[PDB]
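Below: the structure, in structure tokens.
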Amino acid sequence: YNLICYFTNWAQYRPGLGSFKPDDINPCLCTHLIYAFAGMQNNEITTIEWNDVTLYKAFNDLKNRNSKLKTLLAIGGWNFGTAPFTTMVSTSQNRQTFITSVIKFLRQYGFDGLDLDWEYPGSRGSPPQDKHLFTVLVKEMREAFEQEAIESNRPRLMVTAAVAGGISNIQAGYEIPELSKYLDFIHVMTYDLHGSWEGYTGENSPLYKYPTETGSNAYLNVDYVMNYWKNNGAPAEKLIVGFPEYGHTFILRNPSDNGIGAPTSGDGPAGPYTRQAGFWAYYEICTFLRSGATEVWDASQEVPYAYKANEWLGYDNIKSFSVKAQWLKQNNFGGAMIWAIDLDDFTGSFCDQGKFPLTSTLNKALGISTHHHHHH
Ligand SMILES: CC(=O)N[C@@H]1[C@@H](O)[C@H](O[C@@H]2O[C@H](CO)[C@@H](O[C@@H]3O[C@H](CO)[C@@H](O)[C@H](O)[C@H]3NC(C)=O)[C@H](O)[C@H]2NC(C)=O)[C@@H](CO)O[C@H]1O
């Protein structure tokens with residue numbers, strides 16, 4: 001199994017103990033590290049942060065401490081939107097400009113592959129023809145990577161993609177059978193399945209449907225989404241399950257109504273380190289759980305929630321990560337990906353569960369290991 005760990009290049013700006021840079025990563029925990037995010041200018045890949053070159057070197061230097069580790073660079077993300085991708089895929093000239101720039105960029109800075117994170121082809125302003133043009137981009141990039149590997153006598157650069165977990169976005173965005181032939185791995189974003197945008201409480205990454213969910217609401221769980229990909233053309237071995245190391249917050253419209261589906265008024269307050277209303281990192285959640293919160297196990301969905309007065313949290317913990325790791329192995333998927341390693345309790349100071357409790361849970365559950373001693 002693979003354990004793919006996203007690192008974000010804005011985590012460095014979090015105050016105090018929240019600040020996270022590549023040297024904070026334990027190089028032995030994951031099999032792959034993905035750097036989020038690169039950008040695009042004139043149809044060529046580019047940096048986005050003033051010190052990305054510094055962080056790239058620290059990131060890829062981690063491989064000097066773990067000879068099995070591979071790294072990838074992710075391009076796009078939510079805030080990046082779709083317009084640059086649409087323009088870039090619109091013509092063969094623009095796709096060639098981009099692919100050529102990626103090969104040079106990844107080889108220059110020491111990456112082993114590119115993770116495409118277009119959110120999403122066919123949606124958020126992207127026109128309908130981008131569903132097929134995304135397939136064409138991926139096909140041409142895989143082919144260019146295969147040729148560069150042979151021409152440079154190096155292992156081939158990987159091409160992966162982070163893909164939607166919402167059924168409407170999946171249907172609008174991806175030609176799953178053909179896309180699956182050319183991608184090395186498919187990182188399915190099985191999180192953000194509920195959130196304050198819906199006007200009621202729900203879990204971020206429930207494994208199973210809630211018993212009274214009907215219609216499209218019954219799609220909003222890891223089981224349905226992973227099996228949708230699997231049964232519409234993607235090989236299980238290429239499918240990677242998304243694991244969030246954060247939770248979503250809500251303000252309850254009525255504190256006594258604090259179950260799944262309780263009505264809500266909006267996002268919960270920003271955390272002191274992540275400073276974005278609507279979510280908390282796992283280490284921030286641990287502080288919340290020590291501040292008087294009530295913890296509840298959502299038994300049907302195999303995830304926890306918690307609440308305190310008018311604040312409600314749907315999240316993941318060691319137990320839910322363990323249950324879902326067991327599940328993905330039984331279903332023969334390729335492994336797990338984590339959004340994001342800088343949201344774990346990387347210092348060990350917040351949760352009293354050791355360093356990197358959630359990521360370590362998956363490392364153990366998936367049997368990640370590179371140090372063999374040849375004796376008891
Ligand atoms: C408004 C909203 O919640 N939209 C959801 C998108 O966030 C999500 O996109 C992917 O998931 C993660 C986690 O949500 C995204 O991380 C966000 O990245 C932006 C920069 O682009 C940063 O400003 C946010 O702080 C950060 N949020 C968190 C909790 O870390 C990430 O960009 C996207 N890529 C990956 C691999 O996860 C999509 C997933 O389908 O759902 C929307 O509902």
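All residue numbers here begin at 1 and follow the chain in the order shown.
Determination method: X-ray crystallography, 1.7 Å.
From the backbone N, Cα and C atoms, a Cβ is placed for every residue, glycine too.
Noted in Swiss-Prot for the protein shown:
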ACT_SITE  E119  active site, proton donor
BINDING   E49, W50, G76, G77, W78, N79, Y120, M189, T190, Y191, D192, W339  chitin binding site
DOMAIN    1-369  domain 'GH18'
MUTAGEN   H187 to N (Swiss-Prot position 208)  Strongly reduced activity at low pH, with minor effect on activity at neutral pH
Legend entry - Where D192 (chitin binding site) falls in three-state DSSP terms: coil
Inset, instruction - Please check each of the binding-site residues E49, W78, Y120, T190, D192 and report the ones with a CB atom less than 6 Å from an atom of ligand 1, ordered along the sequence. - result: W78, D192
Legend entry - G76, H187 as recorded positions, winner by CB count within 10 A: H187
Inset, instruction - Pick the one among the recorded positions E49, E119 whose Cβ has the fewest other Cβ atoms within 10 Å in this structure. - result: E49
Inset, instruction - Measure between the Cα atoms of every pair in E49, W50, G76, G77, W78, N79, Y120, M189, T190, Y191, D192, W339, the residues the record assigns to chitin, and report the largest value in Å, rounded to a whole number. - result: 31
Inset, instruction - Report the member of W78, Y120 (the binding-site residues) whose C-beta atom has the most other C-beta atoms within 10 angstroms. - result: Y120
Legend entry - Fewest other C-beta atoms within 10 angstroms, as judged across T190, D192, which are the binding-site residues: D192
Inset, instruction - Specify the secondary structure state of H187 (mutagenesis position) as given by DSSP, simplified to three classes. - result: strand
